[PDB]
Amino acid sequence: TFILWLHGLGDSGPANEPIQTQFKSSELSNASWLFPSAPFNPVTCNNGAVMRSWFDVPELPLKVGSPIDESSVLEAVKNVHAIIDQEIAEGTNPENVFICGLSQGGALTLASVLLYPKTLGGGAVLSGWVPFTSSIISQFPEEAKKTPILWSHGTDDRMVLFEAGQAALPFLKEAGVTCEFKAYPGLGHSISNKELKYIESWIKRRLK
């Protein structure tokens, strides 16, 4: 099993590696985790300040109708796909690949899974958003639409509004993708351990 975790805006891979220690089950004990780090890019919502960032974010908070940026998301998708391609080329079954991420990394998770040519084990989005318009749906590969999505979002999030997460559901229905949406009442823009345990249980169920 291969689990790729994509950090949020400004953060890094090594800062998030301890997330794996919350996945304490026997079933996930042998998983191969990878926590890459985004390049240093200028970020528009931070007035052009440079920080680790998967793709440019024009505005906060993320909302229904907030501006986004497709060429930037696709540069990031290209790199995620290179990682997935190499893992599969080294012999991992595509259905044993899981992509997960927080916020900006959750948006990237979604884009990466939906554009990948093969069905993967799953995409787990934490407090993310849909980082493109419906114009891209025609480009989602046939097998990508079979990859299950688990979307986790805090109801009290004021950085990526809960409504931006709810908006993924009709988008994914249009796209022919199956998504479980898991709301966390009272949670804001952060990860809770219970949220991670539920993701772990979902991975276990997918593995079967």
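Going by Swiss-Prot, the residues shown for chain A are 4-211, listed in order.
Using N, Cα and C of the backbone, Cβ positions are placed for all residues, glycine too.
If you check Swiss-Prot, you get these features:
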| type | residues | note |
| --- | --- | --- |
| MUTAGEN | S106 to A | Loss of catalytic activity |
| ACT_SITE | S106 | active site, charge relay system |
| ACT_SITE | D160 | active site, charge relay system |
| MUTAGEN | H192 to A | Loss of catalytic activity |
| ACT_SITE | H192 | active site, charge relay system |
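With all protein chains in the displayed structure included, the most crowded Cβ environment within 10 Å among the mutagenesis positions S106, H192 is that of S106. Non-local neighbourhood of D160 (active site, charge relay system): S130, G168, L190, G191, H192, each in the same chain, at least six residues away, with C-beta under 8 Å from its C-beta.
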